[PDB]
Amino acid sequence: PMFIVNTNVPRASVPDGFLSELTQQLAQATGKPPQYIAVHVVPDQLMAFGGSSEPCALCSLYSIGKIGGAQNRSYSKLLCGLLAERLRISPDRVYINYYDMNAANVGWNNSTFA
Amino acid sequence: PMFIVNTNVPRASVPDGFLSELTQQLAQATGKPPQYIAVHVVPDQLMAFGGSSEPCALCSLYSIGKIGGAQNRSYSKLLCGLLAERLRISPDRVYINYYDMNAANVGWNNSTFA
Amino acid sequence: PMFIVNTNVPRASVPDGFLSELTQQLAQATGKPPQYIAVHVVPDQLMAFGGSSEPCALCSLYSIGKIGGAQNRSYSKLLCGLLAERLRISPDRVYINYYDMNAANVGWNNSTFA
């Protein structure tokens, strides 16, 4: 799985250990081993949510399977929780796009996961 | 809706008010309230278009519905217009990927839009 | 086509001529004219792959067609090869998301490709 967070929160406000926390919690949530989880945090961004620039985040979760209505509600609670607690971003200023990737459409290690 | 612009134009060349203008014009174009529009501009990027590092932009527009053939032509005229006028980017050096997202695949506020 | 590479490798480690090499090799691999190939490299990122901050890359290849099982295997061998040779990233620390875009969902030059 791959989780990306783009945010206007400054780098210095991203706590130590955050990428590891994301990795850990995503492995748990998706059921996939942490060796397969990749995470990417992009702070200091020029962004607005609903016309204003209070802390916000635009995020993506890509996974080969483990994507669906109930699962994605659960992921959203988890991820909005983490962004609120660690980055002080209000959950109503977070969007997360979920993508169910086909294995043949994910490259890794000179080939694909198919 | 979420609109992202990645560009090699420098930050200083992005006018004050550009995020607000995008918000307003996208609200009008999509018919969605401004409160639901998120915008993200990423200047100073290392990018090329057709092998050239002249000004260019790679963009994405995500929306739950309000995406389709005619609509995306209209959005492209609008947004290339804005990028030409405000950032001095030629329309033929802009790509915009359009995504019609399923509500269940968009997280927000600890749940999804489904 | 549009190819994006996000990496924790520093900017100074991205060799001169890299965006051109990508453009050229992607034109050849996809069969598309180089004029339609866009490339975007984002170094110095805060990211982890399998919990680790050793060099890694999270990438995307978008194309209108020319996406499929065998084609994507071949792209992955090409692209992982270039990331290894030029950026010294191990192929097993690269993910590449492949996207077959509908022409009606790609804006360019005030319109779409449909």
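Using the numbering of Swiss-Prot, the residues shown for chain B are 2-115, in order.
Even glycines carry a Cβ here, placed using N, Cα and C.
Taken straight from Swiss-Prot:
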- B:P2: active site, proton acceptor (ACT_SITE)
- B:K33, B:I65, B:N98: substrate binding site (BINDING)
- B:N111 to C: Causes formation of interchain disulfide bonds with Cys-81 from another subunit (MUTAGEN)
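B:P2 (active site, proton acceptor) counts 24 other C-beta atoms within 10 Å of its own C-beta, drawing on all protein chains shown.
The Cβ neighbour count for B:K33 (substrate binding site), using a 10 Å radius over every protein chain in view, is 16. Cβ contacts within 10 Å of B:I65 (substrate binding site), excluding its own Cβ and spanning all protein chains shown: 19. Using a CB-CB cutoff of under 8 Å against chain C, the recorded positions that qualify from B:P2, B:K33, B:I65, B:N98, B:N111 are B:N98.
Contact annotation for chain A: of the listed recorded positions (B:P2, B:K33, B:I65, B:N98, B:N111), B:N111 place their CB atoms under 8 A from a CB atom of that chain.
The binding residues for substrate are recorded as B:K33, B:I65, B:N98; their greatest pairwise CA distance is 19 Å. Listed in sequence order, B:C60, B:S61, B:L62 are the same-chain residues at least 6 apart in sequence whose CB falls under 8 Å from the CB of B:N98 (substrate binding site).
With a 10 A radius on its CB, B:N111 (mutagenesis position) counts 17 other CB atoms from all the protein chains. It is 21 Å from the Cα atom of B:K33 (substrate binding site) to that of B:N111 (mutagenesis position).
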